[PDB]
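Accompanying notes for the structure given below.
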Amino acid sequence: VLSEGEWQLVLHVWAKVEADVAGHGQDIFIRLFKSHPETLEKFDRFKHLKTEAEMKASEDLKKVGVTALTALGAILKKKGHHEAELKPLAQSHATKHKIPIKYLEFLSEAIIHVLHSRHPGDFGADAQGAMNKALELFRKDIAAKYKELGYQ
Ligand code: HEM
């Protein structure tokens, strides 16, 4: 369970993401696909993209990044009281998209890496620790919902 101070460190870096969620989403998903290329295979609409240049030019990828980061932002703003938000997300990601928890870990790693590079003013060590806590909580709770839904 995060403290309010930890939540505020999370939200204060998220405020910078929200200056340009589209550009942050491109950096984050491109980092994910470069570090873990198997994750790109889950996106039937753009799994054919071959290079970072093609990824940066893809409007479909840009929209996926906006949608995902905005949904994550809504979860973070609930400061752990995210039961309602996790229901539809767990159901689609477990049952339709088939996204292992390990891939959510990979995405969390990409988020941390991009925030560390882009936001040293709001992503020092304590802030990064708070974001890790928040993402670990998200993954813990969504893993429990995956299990309820029949996806180990
Ligand atoms: C913080 C974690 C994530 C959030 C908040 C998130 C959020 C979303 C949302 C809101 C949608 C659209 C509605 C839906 O189908 O549920 C979506 C679609 C999708 N997500 Fe995620 N997502 C996350 C992680 C991932 C990861 C790691 C992958 C794959 C490695 C993934 C794969 C997909 C796919 C394949 C779709 C459909 C995309 C399309 O229409 O082209 N998601 N996600």
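Sequence positions for chain A are given in Swiss-Prot numbering; the residues included correspond to 2-153, in order.
Looking at the header, which is where the method is noted, we find X-ray crystallography, 1.1 Å.
Cβ coordinates are placed from backbone N, Cα and C, and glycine is handled just like the others.
What Swiss-Prot lists as heme b binding site is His94, and the listing cites experimental evidence. DSSP assigns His94 (heme b binding site) to a helix.
Mapped onto three states, the DSSP output places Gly122 (variant position) in coil. All chains included, 10 other C-beta atoms sit within 10 angstroms of the C-beta of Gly122 (variant position). Record note (Swiss-Prot) on the natural variant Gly122 to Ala: In metmyoglobin.
Every protein chain considered, the tally of other Cβ atoms within 10 Å of the Cβ of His94 (heme b binding site) stands at 22.
Across the structure, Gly122 (variant position) and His94 (heme b binding site) place their CA atoms 33 angstrom apart.
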